[PDB]
Amino acid sequence: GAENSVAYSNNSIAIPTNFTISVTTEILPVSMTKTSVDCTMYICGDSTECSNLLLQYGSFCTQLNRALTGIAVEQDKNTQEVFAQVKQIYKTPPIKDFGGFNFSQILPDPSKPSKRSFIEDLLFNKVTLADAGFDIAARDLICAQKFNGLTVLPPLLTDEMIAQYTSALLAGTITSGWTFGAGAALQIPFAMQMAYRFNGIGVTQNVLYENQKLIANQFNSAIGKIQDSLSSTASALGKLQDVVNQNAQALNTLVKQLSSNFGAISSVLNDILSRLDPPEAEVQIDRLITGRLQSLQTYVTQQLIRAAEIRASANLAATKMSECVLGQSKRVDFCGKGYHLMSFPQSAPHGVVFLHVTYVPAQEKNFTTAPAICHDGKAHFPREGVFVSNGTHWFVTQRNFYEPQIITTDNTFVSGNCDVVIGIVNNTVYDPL
Amino acid sequence: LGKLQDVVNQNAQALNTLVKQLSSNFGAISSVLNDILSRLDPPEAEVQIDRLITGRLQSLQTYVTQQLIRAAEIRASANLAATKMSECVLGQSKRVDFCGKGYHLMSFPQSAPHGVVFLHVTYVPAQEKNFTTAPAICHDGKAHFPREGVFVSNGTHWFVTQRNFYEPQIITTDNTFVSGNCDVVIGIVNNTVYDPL
Amino acid sequence: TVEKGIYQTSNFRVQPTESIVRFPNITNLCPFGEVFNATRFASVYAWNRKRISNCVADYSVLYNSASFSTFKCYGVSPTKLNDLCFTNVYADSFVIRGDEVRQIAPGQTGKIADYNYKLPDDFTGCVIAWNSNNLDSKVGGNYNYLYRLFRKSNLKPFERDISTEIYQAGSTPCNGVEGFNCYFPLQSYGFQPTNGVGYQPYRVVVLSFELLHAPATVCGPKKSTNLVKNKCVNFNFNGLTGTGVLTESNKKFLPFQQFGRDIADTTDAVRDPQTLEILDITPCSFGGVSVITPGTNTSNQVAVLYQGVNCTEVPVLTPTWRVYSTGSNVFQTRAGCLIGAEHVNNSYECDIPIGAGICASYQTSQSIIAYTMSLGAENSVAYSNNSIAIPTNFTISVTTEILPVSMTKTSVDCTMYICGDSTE
Amino acid sequence: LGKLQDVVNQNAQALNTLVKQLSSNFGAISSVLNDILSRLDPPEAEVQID
Amino acid sequence: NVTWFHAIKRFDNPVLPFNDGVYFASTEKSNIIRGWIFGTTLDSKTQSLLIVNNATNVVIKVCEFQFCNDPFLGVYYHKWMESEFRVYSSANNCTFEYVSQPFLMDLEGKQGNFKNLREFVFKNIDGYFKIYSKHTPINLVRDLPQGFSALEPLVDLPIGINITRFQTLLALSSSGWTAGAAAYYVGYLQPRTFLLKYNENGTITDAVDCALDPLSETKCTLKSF
Ligand SMILES: *[C@@H]1O[C@H](CO)[C@@H](O[C@@H]2O[C@H](CO)[C@@H](O[C@@H]3O[C@H](CO)[C@@H](O)[C@H](O)[C@@H]3O)[C@H](O)[C@H]2NC(C)=O)[C@H](O)[C@H]1NC(C)=O
Ligand SMILES: *[C@@H]1O[C@H](CO)[C@@H](O[C@@H]2O[C@H](CO)[C@@H](O[C@H]3O[C@H](CO)[C@@H](O)[C@H](O)[C@@H]3O)[C@H](O)[C@H]2NC(C)=O)[C@H](O)[C@H]1NC(C)=O
Ligand SMILES: *[C@@H]1O[C@H](CO[C@@H]2O[C@@H](C)[C@@H](O)[C@@H](O)[C@@H]2O)[C@@H](O[C@@H]2O[C@H](CO)[C@@H](O)[C@H](O)[C@H]2NC(C)=O)[C@H](O)[C@H]1NC(C)=O
Ligand SMILES: *[C@@H]1O[C@H](CO)[C@@H](O[C@@H]2O[C@H](CO)[C@@H](O)[C@H](O)[C@H]2NC(C)=O)[C@H](O)[C@H]1NC(C)=O
Ligand SMILES: *[C@@H]1O[C@H](CO)[C@@H](O[C@@H]2O[C@H](CO)[C@@H](O)[C@H](O)[C@H]2NC(C)=O)[C@H](O)[C@H]1NC(C)=O
Ligand SMILES: *[C@@H]1O[C@H](CO)[C@@H](O[C@@H]2O[C@H](CO)[C@@H](O)[C@H](O)[C@H]2NC(C)=O)[C@H](O)[C@H]1NC(C)=O
Ligand SMILES: *[C@@H]1O[C@H](CO)[C@@H](O[C@@H]2O[C@H](CO)[C@@H](O)[C@H](O)[C@H]2NC(C)=O)[C@H](O)[C@H]1NC(C)=O
Ligand SMILES: *[C@@H]1O[C@H](CO)[C@@H](O)[C@H](O)[C@H]1NC(C)=O
Ligand SMILES: *[C@@H]1O[C@H](CO)[C@@H](O)[C@H](O)[C@H]1NC(C)=O
Ligand SMILES: *[C@@H]1O[C@H](CO)[C@@H](O)[C@H](O)[C@H]1NC(C)=O
Ligand SMILES: *[C@@H]1O[C@H](CO)[C@@H](O)[C@H](O)[C@H]1NC(C)=O
């Protein structure tokens, strides 16, 4: 990175005189394709001799089927945990009077057949399948893997249902703040909610109310920038894509593993059965059974590890939904860079995008600062804020937004005398009475 | 208690399958090693014994691998439980939904076989009522904002209330602070702010 | 006793309705009499390789004749040859000393295997051998049968050497007449009727055909049947056997292209030998069978989900029961055919997942109903830019959260589990 | 720093085991490929190598 | 590297080794070098392949035929005249003979925009001799041009003999003799791995030689173009 020396000093402070509202996107995988592989069909489809031979190996692939079924169920559990955070389907009022904020780009679009937002449609377009439809299929899956006992199970919640959950969460957030997450939704004007949020990061709410137009414009421009970025760049959703890709190739590998001899005369089981008598056919069939069972076990182990990873990701996504969308988080960098204000969820194929809104101080000015003020042999400390000076006069300012004020007995509190505090400076503390 | 029962059942099932795997020929003449030894001499018994050894070793490998994966998920669960004990029992959490639904008050631990049970005590607002509200109050060309709470009216009079439990109070210079004039705040309403002095 | 839920069970698949055979339209029998009544079999070093193709070969009669002392098929079984089809056949005939009949088999070595005649390691075919002492042996010694004993380097498999160059193991290269360290490569056999078993001559013929790598030309006398498409059947095209559904395709097969393979090395298309037409191959429908049931004590009726198949097929199997095909309540969900459940417009919270947003519940008379699950109760928050809802009261809630912490500590003894008190 | 050391150790141990596993016959005549190749013809060297 | 042979007194028609197949794209008229010989003796000792591929048809003739030191018709056509007859010296014995369709290449007299790139791949292996072929309408008469085109099989023969050498047959005294303006190309085939792009119709549109350069090896490893 770039070298940077901070102008540190034992009586110097930098205080931001401005701010920016930054909206940043965070993509999290939530689920993955529910693939089921049939033991007997894969190792050897519709072959009774091989089926009997495989029956000698015990209960290996009843275990394999159980593992795959567990993964498939866990995918639905992940989606439910992440998105079914809200028990009521809230909807926004027809009038979008939110103080100048307007969420049309993230609110549902009635015109489109799927009640997805504009940004949700962009997200669904950016992610592209790899092998074949898993979906928009009006018929059989129509995939190569399908030929050999491999099937894909549809997710329990349709994409439209995920979009409905996302819309309910977003409507609750923008019409009720964080109240709907702790009980019944309590309406509040959005500007007042933003005042709450500003007060939550240490800036007084008069800062919001006196900059409402600017703050609304900044938020709208940030949303516009997000949509423009999604439209333009291609590798934005790589994470989600990666998941898909990995699964795809794994399946492909498994399927390709049916072309291996494993030391037999031929990889095709029908050829072995046609060309060779049962006694000698058993040796070749056993070689094939060993190879294919090993391949399937490798596949299932890889899938279990990947499912554990995806479940960790889904737990993180659910925590983010609870703490960044359903409330305001004081955890640093948990809901984006800056001071978290609010987050909005969007649904993406097999995952969730979070639009984290953050307050970022913008234009810092240098001031001389002191830890306390001496008035009449008494040491005054700011109640909430910091002492600054332009160079000749001393003021009290909130520490996150330069707003100088006359140092008065209401601004500060007294404790002790001048003789103990290091760096104390004499100045007059004005008494309003 | 489905989760603890599920882990117990999974472990029992894995052990049962591992034991059952000892009944399989794996291509040998029989699944009983002693029978193979007694029925055949060493040179031919070795092939059958190798078949059984390969099968049993594969069974052990599968059991140990699934045990490792289950141990990983159980370790994740135990880390979550330890974090919950630290943040919900040893303190108060502002993290939403981390220690139950609602505003977290406290939590109590209880021991369960192979697990922990947290009784999360939370505060949930119960009976909401409507009020007309304003971001600020204009008194003498000065905008008054509540120090902590919100301005609410019941139709004729304005009060300031803590913004989590209805408890109206007179707007005074001790309840509010001044910032600028009334020409810039959107939604400001004229009302009187009562000075106690 | 089964708890409420949906449980997987043995898959389903459509079995073939009939079988199909499509072989080339040829009747001429292969010249097996020529190679088995060759007046004089060539020498081992001059082993003669006759071709056999564009004919019909009936190996049953050859296998049934008892005149053959040895009849061993390596990569194929002799009984099955009557139902296989091949590209071309090499019938290699010769005469050898009986003892060498073991050097003939693949993977062997010796002067015969290193100077005159060598087989491949991966040989697929059939070796036939019969004693011809009375036919080709004389008291004075039928020295018409020679073998190559000297050669500079070992010959490659299926290689024939005829040059009479005088090899010289101990250097000193001569030519023509023999001499020091150098001798005539070919040595004549002492084939006489007085000779004992092994030394007496043996007439040997080996069939070393290739398999399924080119348009098949010669194969068995089994009559091709008629071609039926759009149906799950068993097909056998030029010996390539399988099961599935046939259908026309718009492929472009080269004049010498017969099969269309798949990424998994499976044939997804074929060319009918009798009619030069391309015919698509697709495995007929299969899938998993799930059973939806409330608590067995709650009731004993169930529904069945055939997942991954449009229900129209099911009336058109493996699960061993076809009773429910009566239908009248078949429901085609995006997750498969659901049988035994009533579709309803009403939406309720999910009870038993089916997939694609469909859930099944057992409700009032009593019956299992399939419905689109309801996400929750609709609610329009009374939002306005000057209205606020403030709670005038509160509730103290106590909820439970259960977390697994540990699992049973298990240990295994390698030798005990694998080798129970067995030293071997 | 045991937590760190453990990690290192584990990896090393695993690698060691892997390398040591090259000294096992697995039922073959010997654990050295070169010996099998130099002692046997392809037909049986194939079985041992398998 | 592809050897370039000047077809003519100056008979640049030697016996060339048949190491693992050959590639035979050439540019000329009248077919000059119509026939080919493939054997290990090529002097009637063994049944040396004699393919003709004349204007009529490819008369495959695997017979123990005698090839003189200079087996050429010696026709100084358009200098149509004949000098002697040694293209077919004598057929001492034979092994097999096949006759294909009476086709006709574009050997007929035509230069124009030279469209006689009759690119052939003669490969002998595992007792088989294959004649993959294609015709490309190129525009340049100079050395082989730039472009891509997949070669279709043309004949497939199960000959079964062993061949270790080949040769080309020229149908075309020494005082003031005009050297023939004809030449052909001999390229050798060796074992390599190719990544072939089967387009929607089943035709190879492009290929990657997996050992040409590091980039091609990367494409081959990734299975992408
Ligand atoms: C709250 O503040 C006052 C409450 O009295 C209102 O706004 C102000 O209302 C006065 C009238 O009482 C306006 O003064 C008038 O101005 C016109 C034009 O100059 C003049 O002809 C009249 O004789 C009278 O003086 C005044 O302009 C108006 N605005 C301000 C900034 O004083 C109103 O109820 C509320 N306004 C705001 C900004 O909250
Ligand atoms: C806030 O909600 C409280 C509920 O947790 C509520 O306490 C409840 O008050 C009612 C009304 O006095 C009590 O009901 C008693 O009286 C009615 C009317 O006679 C009877 O029908 C009932 O059977 C009962 O005898 C509840 O018992 C009482 N609940 C508890 C736990 O004590 C508060 O009154 C509410 N506060 C406000 C300001 O509304
Ligand atoms: C504020 O810092 C300056 C140091 O100069 C810059 O300070 C930062 C704002 C940033 O711009 C850094 O890259 C610089 O180091 C302190 O001293 C000033 O120094 C400049 C020259 O470096 C001089 O021209 C000014 O007159 C100095 N005084 C100022 C700017 O007030 C300064 O003391 C710091 N402010 C206070 C109130 O202490
Ligand atoms: C809400 O924001 C959106 C985008 O910032 C505005 O939508 C635009 O509306 C104009 C007409 O008013 C159209 O010409 C544009 O094509 C729209 N673009 C997009 C991206 O939406 C919308 O006007 C805003 N609504 C309000 C009330 O300001
Ligand atoms: C520091 O702040 C004080 C007060 O804000 C400044 O003093 C004021 O300066 C303006 C013009 O510059 C005058 O109109 C005011 O009357 C002044 N107020 C007082 C109380 O004197 C002071 O100039 C600032 N210092 C610097 C260096 O900018
Ligand atoms: C802050 O740091 C400066 C040094 O950068 C200190 O400067 C001293 O100031 C006093 C008088 O104010 C002088 O007598 C000293 O000689 C100065 N020191 C140096 C090294 O020049 C200053 O005192 C410090 N202030 C506090 C409160 O720590
Ligand atoms: C802050 O004010 C105090 C008191 O007004 C100053 O302390 C005085 O310092 C002078 C000069 O050293 C002495 O003569 C007085 O006796 C001191 N009085 C007391 C009560 O301490 C102090 O010096 C001032 N600080 C600065 C930085 O000037
Ligand atoms: C099969 O019959 C058709 C017409 O009856 C014929 O054209 C074809 O040649 C026959 N098959 C073969 C291999 O000749
Ligand atoms: C040899 O010929 C006889 C009669 O000509 C025949 O019966 C016999 O089967 C032939 N041998 C074969 C076909 O192997
Ligand atoms: C199921 O119903 C039976 C009544 O036949 C009852 O005895 C049993 O306890 C019930 N089980 C459950 C789990 O509800
Ligand atoms: C749903 O209602 C429509 C009429 O709007 C009716 O035709 C249909 O039968 C109903 N659904 C079912 C499953 O009967």
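Quick note: numbers on chain D are straight from Swiss-Prot, i.e. 945-994, in order.
Determined via electron microscopy, 2.5 Å.
Quick reminder: no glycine exception, Cβ is built from N, Cα and C everywhere.
Looking at Swiss-Prot, you'll find the natural variant D:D950 to N noted as follows: In strain: Delta/B.1.617.2, Mu/B.1.621. Of all Cβ atoms in the shown protein chains, 10 besides its own fall within 10 Å of the Cβ of D:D950 (variant position). Secondary structure from DSSP puts D:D950 (variant position) in a helix.
The note that Swiss-Prot attaches to the natural variant D:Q954 to H is: In strain: Omicron/BA.1, Omicron/BA.2, Omicron/BA.2.12.1, Omicron/BA.2.75, Omicron/BA.4, Omicron/BA.5, Omicron/BQ.1.1, Omicron/XBB.1.5, Omicron/EG.5.1. Sequence-distant neighbours of D:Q954 (variant position): no residue of the same chain at least 6 apart has a C-beta under 8 Å from its C-beta.
Within its own chain, D:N969 (variant position) has D:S975 as residues 6 or more apart in sequence whose C-beta sits under 8 angstroms from its own. The secondary structure of D:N969 (variant position), as reduced to three states from DSSP, is coil rather than helix or strand. Annotation of the natural variant D:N969 to K in Swiss-Prot: In strain: Omicron/BA.1, Omicron/BA.2, Omicron/BA.2.12.1, Omicron/BA.2.75, Omicron/BA.4, Omicron/BA.5, Omicron/BQ.1.1, Omicron/XBB.1.5, Omicron/EG.5.1; the original residue is retained in the structure shown.
Quoted from Swiss-Prot, the note on natural variant D:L981 to F is: In strain: Omicron/BA.1. Annotation note: D:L981 (variant position) sits in a helical segment as assigned by DSSP. For D:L981 (variant position), the number of other Cβ atoms no farther than 10 Å from its own Cβ, over all displayed protein chains, is 13.
Recorded in Swiss-Prot as a natural variant, D:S982 to A carries the remark: In strain: Alpha/B.1.1.7. Residue environment of D:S982 (variant position) contains 9 other Cβ atoms, counted within 10 Å of its Cβ in all protein chains.
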TODO: Compute the C-alpha separation of D:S982 (variant position) from D:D950 (variant position), stating it in Å without decimals.
DONE: 43
TODO: Provide, as an integer number of angstrom, the distance between the C-alpha atoms of D:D950 (variant position) and D:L981 (variant position).
DONE: 41
